[PDB]
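A.B. asks: One structure coming up, written as structure tokens, with questions to follow.
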There are 4 protein chains.
Amino acid sequence: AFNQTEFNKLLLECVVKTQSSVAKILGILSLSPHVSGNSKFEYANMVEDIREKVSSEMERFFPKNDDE
Amino acid sequence: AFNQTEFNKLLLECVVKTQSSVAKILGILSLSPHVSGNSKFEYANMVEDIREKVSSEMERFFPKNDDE
Amino acid sequence: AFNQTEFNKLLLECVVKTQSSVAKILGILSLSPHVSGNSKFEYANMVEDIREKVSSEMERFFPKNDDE
Amino acid sequence: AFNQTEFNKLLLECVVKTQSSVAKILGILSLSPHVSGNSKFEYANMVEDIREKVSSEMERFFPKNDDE
């Protein structure tokens, strides 16, 4: 017996918890001396790049414009 | 031929394994000297924040109250 | 227009790529001196714990026994 | 009331954001002195291995050949 609702709940918990955790992990590592002043890994630069990536994919599937 | 059941199994394995791994990664990094006494990255603070985030999203889709 | 097949493909790529990457990240961090001989974060211990977690969830949804 | 479209949007955002973040985390850690010249964790080697893994799973579900 496969419970799609319970599957959905587990799927959601894992991905939401992972993202919240990964956001903190990224923050911690952005502060490691071994990458200080390395532009690719400057927090603000990384956050912007991540933002673009999420936007680009979200726009393929759930565009802000609902009538292209 | 697309096997939804096998897709579901792979999806679940990846997300469950990732979350279990990320929980350990977070724990390890919380202990790095470069963030000791940095309040945003104190383990107990991070765990609480993650808890709130998971709860907030779980409540949108699978509320404890099944009759809002 | 929402393309479920393209959604499925993106979902799968992200989660598979993330898991493969997280497995490497875990390996790297397991080797950081700041957690050497800390039993919770010894690689073999972590891998076992992750294995149990994945098994426990996989068994809820896709049991090895297809007739419980 | 369960909104599959909103669920799909949250699922996608989490997994896309996580992957983008994990790619950066991997890059940062590949540069940590404690794994320099450790072949398993050399960035180019890791990227190749990840590529193979993603390809192998993508080929099971969405083969380049649509007529095997």
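Chain A is numbered as in Swiss-Prot, which gives 60-127 for the residues shown.
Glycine residues also receive a Cβ, built from the backbone N, Cα and C atoms like all the rest.
The following feature annotations were taken from Swiss-Prot:
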type	residues	note
MUTAGEN	A:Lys76 to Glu	100,000-fold decrease in conjugation efficiency, but tetramerizes and binds DNA normally
MUTAGEN	A:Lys99 to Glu	100,000-fold decrease in conjugation efficiency, but tetramerizes and binds DNA normally. Binds less well to TraD. May be dominant over wild-type. Partially rescued by a TraD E-712 mutation
MUTAGEN	A:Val106 to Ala	2000-fold decrease in conjugation efficiency, but tetramerizes and binds DNA normally
MUTAGEN	A:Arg110 to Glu	33,000-fold decrease in conjugation efficiency, but tetramerize and bind DNA normally
MUTAGEN	A:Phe121 to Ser	Alters oligomerization, probably more dimers than tetramers
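Buried or exposed, and what's around them? Tell me for each listed feature.
C.D. replies: Over all protein chains present, the Cβ of A:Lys76 (mutagenesis position) has 22 other Cβ atoms lying within 10 Å.
Under DSSP, A:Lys99 (mutagenesis position) is assigned to a helix (H, G or I) in the three-state scheme. Sequence-distant contacts (6 or more apart, same chain, Cβ under 8 Å) of A:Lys99 (mutagenesis position) comprise A:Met105.
Here the Cβ of A:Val106 (mutagenesis position) has 16 other Cβ atoms within 10 Å, regardless of which shown protein chain they belong to.
Its own atom aside, the Cβ of A:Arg110 (mutagenesis position) has 12 Cβ atoms within 10 angstroms in the protein chains shown.
In the three-state DSSP reading, A:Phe121 (mutagenesis position) counts as coil.
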A.B. asks: Go through the mutagenesis positions A:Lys76, A:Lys99, A:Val106, A:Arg110, A:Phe121 one by one and keep only those whose Cβ is less than 8 Å from a Cβ of chain D; report them in sequence order, or 'none'.
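C.D. replies: It is A:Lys99, A:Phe121, listed by sequence.
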A.B. asks: Is any of the mutagenesis positions A:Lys76, A:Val106, A:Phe121 near chain B, in the sense of a CB under 8 A from one of its CBs, and if so which?
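C.D. replies: Going by the Cβ criterion (under 8 Å to chain B), the qualifying mutagenesis positions are A:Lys76.
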A.B. asks: Check each residue in the chain of A:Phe121 (mutagenesis position) that is at least six apart in sequence and keep those whose C-beta is under 8 Å from its C-beta; list them in sequence order.
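C.D. replies: Those within reach of A:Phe121 (mutagenesis position), by Cβ under 8 Å and sequence separation of 6 or more, number none.
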